[PDB]
Amino acid sequence: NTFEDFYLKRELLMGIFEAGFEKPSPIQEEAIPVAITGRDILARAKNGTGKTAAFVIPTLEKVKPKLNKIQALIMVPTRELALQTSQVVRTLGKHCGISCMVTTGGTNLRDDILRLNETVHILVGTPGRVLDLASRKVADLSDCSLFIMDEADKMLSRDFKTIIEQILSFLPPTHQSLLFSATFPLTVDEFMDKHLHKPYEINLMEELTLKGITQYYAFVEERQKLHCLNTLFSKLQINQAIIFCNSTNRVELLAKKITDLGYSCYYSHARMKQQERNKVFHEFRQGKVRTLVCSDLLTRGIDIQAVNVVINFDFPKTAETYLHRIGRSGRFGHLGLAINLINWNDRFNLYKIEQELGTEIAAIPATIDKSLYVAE
Amino acid sequence: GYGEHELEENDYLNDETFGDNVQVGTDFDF
């Protein structure tokens, strides 16, 4: 109900209170008590300040300020995330008397090596620089009983996983591990069976992944949307495409305009009956047409691999919806495109979602490589 | 065209998108 329900020390509660947090979110409800126990955690949740707090709060509770050694290591893939994370740490740990330091591949080694001679309780860094400082023995991790990976999937790829294992070699054998990700697939199974011990799993996201899907956006005014869409329809080697709209009416209007444009398509939305929707879905699945126009529809069925281009005619408001539209269920990727039409008012949600899902939505280039959505 | 359902929030600007003056082609520049 409240953060005091977790039996946190006064200063930590003060920090949380000053940050404006009154009611703990689901990720915090799940991760905070378990982490304080000492049990390992493997969590899937969309990125946020509240999630970062979901691991930072336990860290600040466990870390003893009287012990001037690195007691917690937070691994992040990017320097931006390192800065953000450390900001959260210093904010929430304002009254804790706890020191936090960022070390990344960007900053110079000399200054960080000098800084490590001072007291550092919590270390936030990127794999390369951290392994470097650890190998040079500048960073003593003999009492680092807490290990945390945010955006862990970005650091468990073929090359980074080795570095992570090397870094793990420095920590004490009995150490707690908190792993966080926004995408379910993880490359190595032995890594987790070896390094995670009876972990507590948290799954707060829909079982979908944006793996393999190349995502672009395009700054487009409403009046220009149809124009841009048709241009795409001629530019792209579409096999099958699904177009998403934010309301039933817009679905029908867009479908009509598409049909009049000299293109074949179906349409499905929430106002129809389940039978009609199943009919449209089954018909489209058999490749009867090339294009389908949907509103947001719950209970999505079975993945259609023919669909190699998905277009958000209307950009959604939440990451849940974006993932429900674009994401696939396969643990392996899917070679396909996701194209988002961004108006002015959509711009913020373009940023937010991109941050929340830990993905990349770049600006649509002049010409799109065919190797990205066309299979052989 | 056909819409004519109980309108919802994002329908408020459909006239901008599906207006008679709305340009169509393959011209669009990125």
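Residues 46-421, in that order, are what chain A shows, numbered as in Swiss-Prot.
Backbone N, Cα and C atoms are what each Cβ position is placed from, and that goes for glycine too.
These come from Swiss-Prot:
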type	residues	note
MUTAGEN	A:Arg89 to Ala	Leads to mRNA turnover defect and no growth at 37 degrees Celsius; when associated with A-91. Impairs RNA binding in vitro
BINDING	A:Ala90, A:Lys91, A:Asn92, A:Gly93, A:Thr94, A:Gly95, A:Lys96, A:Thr97	ATP binding site
MUTAGEN	A:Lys91 to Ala	Leads to mRNA turnover defect and no growth at 37 degrees Celsius; when associated with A-89. Impairs RNA binding in vitro
MUTAGEN	A:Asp195 to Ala	Leads to mRNA turnover defect and no growth at 37 degrees Celsius
MUTAGEN	A:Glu196 to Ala	Leads to mRNA turnover defect and no growth at 37 degrees Celsius
DOMAIN	A:257-417	domain 'Helicase C-terminal'
MUTAGEN	A:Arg345 to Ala	Leads to mRNA turnover defect and no growth at 37 degrees Celsius. Impairs RNA binding in vitro
MUTAGEN	A:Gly346 to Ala	Leads to mRNA turnover defect and no growth at 37 degrees Celsius. Impairs RNA binding in vitro
MUTAGEN	A:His369 to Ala	Leads to mRNA turnover defect and no growth at 37 degrees Celsius
MUTAGEN	A:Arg370 to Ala	Leads to mRNA turnover defect and no growth at 37 degrees Celsius. Impairs RNA binding in vitro
Query raised in the report: Other than A:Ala90, A:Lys91, A:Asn92, A:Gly93, A:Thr94, A:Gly95, A:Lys96, A:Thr97, which residues of the chain come within 8 Å of the ATP site, judged by Cβ distance to the Cβ centroid of those residues?
Result: A:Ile72, A:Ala98, A:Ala99, A:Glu401
**Report entry** Cβ packing number for A:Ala90 (ATP binding site), 10 Å threshold
**Finding:** 22
Requested in this report: According to DSSP, folded down to helix, strand and coil, what is A:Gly93 (ATP binding site)?
Outcome: coil
**Report entry** Residues satisfying Cβ distance under 8 Å from A:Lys96 (ATP binding site), sequence separation of at least 6
**Finding:** A:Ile72, A:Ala90, A:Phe225
Query raised in the report: Relative to the Cβ of A:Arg345 (mutagenesis position), which residues of the same chain, six or more apart in sequence, are found under 8 Å away?
Result: A:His369
Requested in this report: Could you find out if DSSP has A:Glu196 (mutagenesis position) as helix, strand or coil?
Outcome: coil
Query raised in the report: At the Cα level, what's the spacing in Å between A:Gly346 (mutagenesis position) and A:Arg370 (mutagenesis position), rounded?
Result: 12
Query raised in the report: Ranked by the number of other Cβ atoms within 10 Å of their own Cβ, which of the mutagenesis positions A:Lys91, A:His369 ranks first?
Result: A:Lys91
Query - Residues that sit under 8 angstroms from A:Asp195 (mutagenesis position) by C-beta distance, when 6+ apart in the chain - result: A:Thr97, A:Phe100, A:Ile119, A:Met120, A:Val121, A:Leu126, A:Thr130, A:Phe225
Query raised in the report: According to DSSP, which kind of secondary structure is A:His369 (mutagenesis position) found in, if we only use helix, strand and coil?
Result: helix
Query - Cβ-based isolation winner (fewest other Cβ atoms within 10 Å) among the recorded positions A:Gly93, A:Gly95, A:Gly346 - result: A:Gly346
